[PDB]
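Asker: The following block contains the structure, expressed as structure tokens.
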Amino acid sequence: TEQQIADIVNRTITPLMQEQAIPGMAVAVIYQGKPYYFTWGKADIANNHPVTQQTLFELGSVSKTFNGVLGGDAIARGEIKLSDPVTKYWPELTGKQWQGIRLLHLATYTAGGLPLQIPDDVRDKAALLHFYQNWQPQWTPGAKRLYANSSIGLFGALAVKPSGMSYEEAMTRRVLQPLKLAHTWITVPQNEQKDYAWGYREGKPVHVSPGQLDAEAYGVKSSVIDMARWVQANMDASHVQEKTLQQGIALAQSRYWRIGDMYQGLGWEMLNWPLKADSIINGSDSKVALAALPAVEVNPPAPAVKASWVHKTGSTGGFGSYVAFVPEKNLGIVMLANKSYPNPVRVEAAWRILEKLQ
């Protein structure tokens, strides 16, 4: 029942926003394939705008699951293969160290320790090229997973090239438009800006700043309604008319590597359901989530498993989001807030809501 779910979301989101000092939230809960929407707080303190179902939040690394879907959609079209060398799509990357690294490795953060970020002095395509040319691997490709923006950023920029559009256009025309994601953007148009929340890093209003591969890595903004649709679609893509995007969705959740009790999809991450909360709650810690961890290959990739916890966390200077879903259960949650908080806290919270409704 709706009052029940509402009670559930509220017993948890109320103390969360009070203790984490979060000005503004929106969650959606997918409970038996149906979405429920909840809104709190202000999106914008200085312009006095309440959070609504249209407010746009920066998603952070959740932007990376649109990256993997778009990649998969490329794969389904036959324009790319994860086994393809990277130099096939960027032949200017000469340099013996790039020899043997596949799209797969970029995509799944197993290239060899590509660093978490592109250094912020790297400001145009020449510098980026020079950055990749002189990059020296810590490890052989395929041995360790080090989570990175400079890795899967490059997957996404290489993944769209056959299409003949830029990633941003490919994303919009090949994912967002088909899925009726009218409030989801890389670049927010001027006439959508009224809806764009501000983020808050120590009382100061912030938005993600331009950087190389931002759209591919962390540059998506979206409303709760879109995100709730994104979750419903990636949980059950059975009504996706566009066949390459349908398949692309499935491939996003194929299991490509094992790192402990986690299996690395393309942007999404999964674990076997049922599980124990300490899995996802501890694994959500920066100490672990950002660690270089041995990675066991799963070749060929297991198709997508219905009995999974599928999720992604993401955060910017001023925003924290989380997305999770259990295909077997038809159950998911979206959590969009305009202040970052610790990810353990954000998973603990999702788990509280979802375990109460399992």
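Following Swiss-Prot, chain A shows residues 24-381, kept in their order.
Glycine is treated like the rest: Cβ placed from N, Cα and C.
Swiss-Prot feature annotations, pasted as is:
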- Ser84, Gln140, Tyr170, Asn172: beta-lactam binding site (BINDING)
- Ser84: active site, acyl-ester intermediate (ACT_SITE)
- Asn172 to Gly, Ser or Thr: Moderately increases catalytic activity against cefoxitin. No effect on resistance to penicillins and cephalosporins in DH5alpha strain E.coli. Increases susceptibility to inhibition by tazobactam (MUTAGEN)
- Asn172 to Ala, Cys, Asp, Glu, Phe, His, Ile, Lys, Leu, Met, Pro, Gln, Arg, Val, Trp or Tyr: Abolishes resistance to penicillins and cephalosporins in DH5alpha strain E.coli (MUTAGEN)
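I would like each feature placed in context: is it buried or exposed, what are its neighbours, and how far apart are things?
Answerer: Look at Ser84 (beta-lactam binding site): DSSP puts it in a helix.
Less than 8 angstroms from the CB of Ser84 (beta-lactam binding site) sit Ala240, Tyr241, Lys335, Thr336, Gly337, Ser338, each of them six or more residues away in the same chain.
There are 22 other CB atoms within 10 A of the CB of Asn172 (mutagenesis position), with all protein chains counted. The DSSP secondary structure for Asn172 (mutagenesis position) is helix.
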Asker: To the nearest Å, how far is the Cα of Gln140 (beta-lactam binding site) from the Cα of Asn172 (mutagenesis position)?
Answerer: 5
Asker: Are there any residues at least 6 positions away along the chain from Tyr170 (beta-lactam binding site) with a Cβ closer than 8 Å to its Cβ? List them or say none.
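Answerer: Listed in sequence order: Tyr132, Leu139, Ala312, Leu313.
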